[PDB]
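Here the structure is laid out as structure tokens; the discussion comes afterwards.
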Amino acid sequence: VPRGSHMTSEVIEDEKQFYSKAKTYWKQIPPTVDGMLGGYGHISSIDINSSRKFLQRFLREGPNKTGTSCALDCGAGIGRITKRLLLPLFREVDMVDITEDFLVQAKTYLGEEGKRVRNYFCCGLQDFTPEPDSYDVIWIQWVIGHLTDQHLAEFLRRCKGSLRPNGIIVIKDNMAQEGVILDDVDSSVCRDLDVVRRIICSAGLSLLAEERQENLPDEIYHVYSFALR
Amino acid sequence: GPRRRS
Ligand SMILES: Nc1ncnc2c1ncn2[C@@H]1O[C@H](CSCC[C@H](N)C(=O)O)[C@@H](O)[C@H]1O
């Protein structure tokens with residue numbers, strides 16, 4: 001028995017139940033910002049404002065700027081990120097999420113600007129293929145812990161094929177201090193920085209930027225953003 | 001989303 005675990009196969013007893021329990025968990029969550037953020041709705045603006053600053057460097061600076069035609073919000077829920085981060089920056093946004101009721105609520109939550117959400121894909125990321133040469137930005141936030149290592153590596157590889165020229169993938173998510181930790185309540189994992197780095201490398205992706213989110217509640221996991229292509 | 005550390 002090792003000092004700690006470092007991959008999902010060490011903490012997930014039954015992959016089918018890992019996914020089915022997670023789907024059941026999200027079906028029971030209110031379709032609200034505080035539901036998306038597990039009781040942390042009060043820090044949504046802190047999150048979004050840092051994400052905007054992080055992303056704007058790729059859209060506004062450099063000789064090979066990331067485009068603003070189309071973004072994909074992965075694990076989008078009701079569209080908290082689509083509303084305040086993506087729709088103001090991209091002409092069109094697509095959303096993908098496993099929970100249909102969140103995509104339904106999105107149509108109300110997003111309001112008039114939600115008319116620029118094109119596709120509402122109801123699908124688990126582990127079964128989702130983003131269209132080749134389709135997105136300038138693929139935003140993956142607070143959902144990677146719901147995929148096994150093999151599914152996450154393969155999903156990221158499919159995302160890479162989906163990027164337009166100069167496009168990027170952004171992962172923004174919880175990072176454990178060490179190892180891989182199972183949350184048996186929502187049926188998710190939290191991985192350390194080295195594990196995530198290994199998975200990113202295995203998908204064929206290169207790291208463009210890495211940033212720890214400042215100003216978050218003291219008691220929560222650290223949150224990191226990775227820009228990849 | 002955000003989660004209290006284990
Ligand atoms: N396997 C999976 N594939 C796609 N979405 C999943 C998933 N497992 C959980 N989800 C979705 O992941 C989201 C996590 S809550 C975070 C929502 C959004 N990224 C935000 O930051 O506001 C929920 O909307 C839930 O339905």
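Please read every residue number as a count from 1 along the shown chain.
Cβ atoms are placed via backbone N, Cα and C, with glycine included.
What Swiss-Prot says about the mutagenesis result for A:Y25 to A or F (Swiss-Prot position 19) is this: Decreased methyltransferase activity with CENPA. Less than 8 angstroms from the CB of A:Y25 (mutagenesis position) sit A:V185, A:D186, A:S187, each of them six or more residues away in the same chain.
For A:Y25 to A (Swiss-Prot position 19), Swiss-Prot lists a mutagenesis experiment annotated as follows: Reduced methyltransferase activity with CENPA. DSSP assigns A:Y25 (mutagenesis position) to a helix.
Every protein chain shown contributes to the tally, and the Cβ of A:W26 (mutagenesis position) ends up with 19 other Cβ atoms within 10 Å. Quoted from Swiss-Prot, the note attached to the mutagenesis of A:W26 to A, M or Y (Swiss-Prot position 20) states: Nearly abolishes methyltransferase activity with CENPA.
Here Swiss-Prot flags A:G75, A:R80, A:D97, A:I98, A:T99, A:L125, A:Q126, A:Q141 as S-adenosyl-L-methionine binding site. In the three-state DSSP scheme, A:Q141 (S-adenosyl-L-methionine binding site) falls into the strand class.
One mutagenesis experiment named in Swiss-Prot is A:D173 to N or Q (Swiss-Prot position 167), and its note says Abolishes methyltransferase activity with CENPA. In the three-state DSSP classification, A:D173 (mutagenesis position) falls within a strand. Within 10 Å of the C-beta atom of A:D173 (mutagenesis position) sit 21 other C-beta atoms, taking all shown protein chains into account.
Under its mutagenesis annotations, Swiss-Prot gives A:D186 to A (Swiss-Prot position 180) the following note: Induces a decrease in methyltransferase activity.
A strand conformation is recorded for A:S188 (mutagenesis position) in the three-state DSSP classification. Counting every protein chain shown, the number of other Cβ atoms lying within 10 Å of the Cβ of A:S188 (mutagenesis position) is 21. Looking at Swiss-Prot, the entry for mutagenesis of A:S188 to A (Swiss-Prot position 182) says: Induces a slight decrease in methyltransferase activity.
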Return the members of A:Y25, A:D173, A:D186, A:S188 (the mutagenesis positions) with CB less than 6 angstroms from at least one atom of ligand 1, or none.
none
So for A:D97 (S-adenosyl-L-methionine binding site), how many other CB atoms are inside 10 Å of its CB?
25
Taking A:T99, A:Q126, A:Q141 as the binding-site residues to compare, which has the smallest set of other Cβ atoms within 10 Å?
A:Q126
